[PDB]
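The structure appears right after this line, and notes come after that.
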Amino acid sequence: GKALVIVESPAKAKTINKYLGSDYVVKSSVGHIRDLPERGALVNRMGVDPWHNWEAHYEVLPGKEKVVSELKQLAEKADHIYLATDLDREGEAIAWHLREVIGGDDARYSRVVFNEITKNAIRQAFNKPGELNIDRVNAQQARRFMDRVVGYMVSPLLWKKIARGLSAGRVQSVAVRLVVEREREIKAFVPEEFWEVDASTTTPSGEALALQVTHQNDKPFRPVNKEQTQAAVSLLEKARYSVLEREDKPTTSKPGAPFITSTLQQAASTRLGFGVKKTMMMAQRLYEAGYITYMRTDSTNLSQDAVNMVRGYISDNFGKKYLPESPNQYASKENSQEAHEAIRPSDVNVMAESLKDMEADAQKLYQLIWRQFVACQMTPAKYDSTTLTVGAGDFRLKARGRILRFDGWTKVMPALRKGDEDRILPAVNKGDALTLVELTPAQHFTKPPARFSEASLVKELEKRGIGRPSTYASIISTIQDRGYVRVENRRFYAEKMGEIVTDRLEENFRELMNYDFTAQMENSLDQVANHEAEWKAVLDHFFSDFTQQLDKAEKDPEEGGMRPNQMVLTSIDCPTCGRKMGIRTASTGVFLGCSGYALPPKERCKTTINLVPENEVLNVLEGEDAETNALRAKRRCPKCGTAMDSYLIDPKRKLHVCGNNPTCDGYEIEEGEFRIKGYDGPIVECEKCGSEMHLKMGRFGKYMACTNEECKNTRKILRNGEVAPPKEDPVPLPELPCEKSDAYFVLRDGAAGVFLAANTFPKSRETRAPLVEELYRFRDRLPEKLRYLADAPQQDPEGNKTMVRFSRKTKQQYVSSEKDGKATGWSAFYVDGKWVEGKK
Ligand SMILES: [Zn+2]
Ligand SMILES: [Zn+2]
Ligand SMILES: [Zn+2]
């Protein structure tokens, strides 16, 4: 009969079915197809029981029903099913799930691995196959379960001790820790002043020669102030300059490795300004159109064919001097493994300019990938480097030059700009005298560590083996949405909440917060994959340690438990009761609170103030200075050397807070005036004062309010529009049930139109317009004006059903019909006491 082959990526399937034709039926799982959804509720939620030998409850993904289904019937007309997922443990597990979802007998299943697309591979695939590795499968189940336990058992602790909506995770929490540590590193940085002196001179001929002072009395020349710099210039001005040595030497430049997911993101970010998510979107398009290989990879390897293809191209398009004697070698990691391959063009002969079916940005990304791939296999660039040593009294001066002799790989990947050594030096020999023209002293300051960028953090994660190609982007977003860090000017900033959570987690879950936790986990997982350990036993050890930490964290702070959030007061008057005010962190952000929150109802105060931070605006034109000056800009805490971070409380007042808050309690208040935002979201203009209006959340769901503290004009969210003017006139219907939820529908009016909405609106958020027949059924409830809509024609000339819509261009209600949810292109309007109907 016909053989059924299953792979992970659809694009790869279509390609396999080709180099195999009919007789076989290739398809793809398009991912995992199945996954997870003492206390019984907790176990039901987790989908795994740590107290019952790890029994689990897998269930098809809410978006793979079709895939699974269409894969079902296909198993009938199939003789022998060939699971062809990736050889790693994740792929191995997808194979295991397929086999248990399709059912059948073990013998009806086979495991095959495809090397490449070449027929020299798709053939050998069925040549010497095998079956699924249970050890590999269990290794992946162990990882998946450990990640589950941590997230579903630690987060709740956070909800109790810190705030609701918070989360913790093996990968997630260390990514934040990295940002938090860099933040503290920057805030504590103190710029150091240092001076440099350069001298312009003339050779015996008359040529110009620029020199840098390197030594004085044989010690590195590095004055720290103007005074010292002057003492030196005074001596250099009177000194005799003579050449000591001229060292001419041939130097080379080497191309880099082809791209992997992390490096592609970094290169796209530095040369094209692309964000991680965007880069992956374009890369995805390119892959699906067959121009490049999978965009998710951690290996820079190249097949022999790939290498012959590129050398073949270099040979015809550049000549011999560009083609190395033998393939360029790189990456010798002894622990390295083999997976898919590096990101490169599927066909070197295809130029970016010929992809007229792709967006311009996708062509730019392709060009980046192409050039990196071709330069990688070309010859080195060759330069003649010259170094001049000069003596002047007790000083030593230097000059370095470089002249390009052969571009090599830079022919395809040019030097964006000339470097400091990309210059020439005049002919001068040892012993020659030099004539001093002028001395230029320069003041400098060391700069703080650079802030992370999305690609930059990804780079750090991969360096420590923390994430995965398919999850890097996802990680960068989660930590933002959770409110732990924020991005500004394409750079990361740690939020107060991130610091709070990072400190708590480090205090009560040190092991989990160690950067190498993943590496250590990988070792144990490999042992399970290699029959050197049993998976349930490994999970049991893990769980025992974890529960020891969790239970300890649950206790009161005095017994070693997790510290619950802490109020730090400050001199500010609560607008409701004037009292001193304190600085607080919630999952929403960092905010100003009044101690009456901790007093029982009688004396309770729920007034709160939002703390707008002063965003650091790094000047790109300052280059390396830009971060140092940012650190200089900050105030410094009175009680400690730690820098201070700055916030706005009034159009007259500004607030400074220490970096080690709340461990350090220093605060400062300044007559500083700037602007303040009530919160953030859909920008709206307040009709009562023209100021910006934002979107806010609270105990009553979502409302819209104006940033001007002098105006409380508040709009609101509605079912099928951006915002609703002030508030409007609603009517409830208990007889219309919701369909996605158990709620009932209510009828509402506004500038947007007339709409149905669910009674638990902030939670249900269910959306639809009313049908004319519905209105006719509840015509008695309709307010007097709305009755006409019930008079409207209930069905169109085709007998389809009709709905009520708002014509914004004419500010009036109309009725329209839909078939298969699409508009029929028919409408009826109300014009002077009559209903008129026709084509849209
Ligand atoms: Zn108060
Ligand atoms: Zn301090
Ligand atoms: Zn307003």
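Using the numbering of Swiss-Prot, the residues shown for chain A are 2-38, 63-865, in order.
This deposition comes from electron microscopy, 4.3 Å.
A Cβ is built for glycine as well, from the same backbone N, Cα and C atoms used for every other residue.
Under mutagenesis, Swiss-Prot gives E9 to A with this note: Abolishes enzyme activity. Classification of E9 (mutagenesis position) by DSSP places it in coil, neither helical nor stranded. Neighbour density for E9 (mutagenesis position): within 10 A of its CB lie 19 other CB atoms from the protein chains shown.
Taken from Swiss-Prot, the feature Mg(2+) binding site covers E9, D111. The local packing around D111 (mutagenesis position), expressed as other Cβ atoms within 10 Å of its Cβ over all shown chains, amounts to 19. DSSP assigns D111 (mutagenesis position) to coil in the three-state reduction, placing it in neither a helix nor a strand.
Per Swiss-Prot, mutagenesis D111 to A is noted as: Abolishes both magnesium binding and enzyme activity; when associated with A-113 and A-115.
For the mutagenesis of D113 to A, Swiss-Prot gives this note: Abolishes both magnesium binding and enzyme activity; when associated with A-111 and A-115. The structure shown keeps the original residue. Non-local neighbourhood of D113 (mutagenesis position): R161, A364, each in the same chain, at least six residues away, with C-beta under 8 Å from its C-beta.
The domain 'Topo IA-type catalytic' feature in Swiss-Prot is assigned to 158-575.
The annotation active site, O-(5'-phospho-DNA)-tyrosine intermediate is assigned in Swiss-Prot to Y319. There are 20 other CB atoms within 10 A of the CB of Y319 (active site, O-(5'-phospho-DNA)-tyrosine intermediate), with all protein chains counted.
Around the Cβ of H365 (mutagenesis position), the same chain contributes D111, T318, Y319, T322, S324, each under 8 angstroms and 6 or more positions distant in sequence. As a published mutagenesis entry, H365 to R appears in Swiss-Prot alongside the note: Increases DNA binding affinity.
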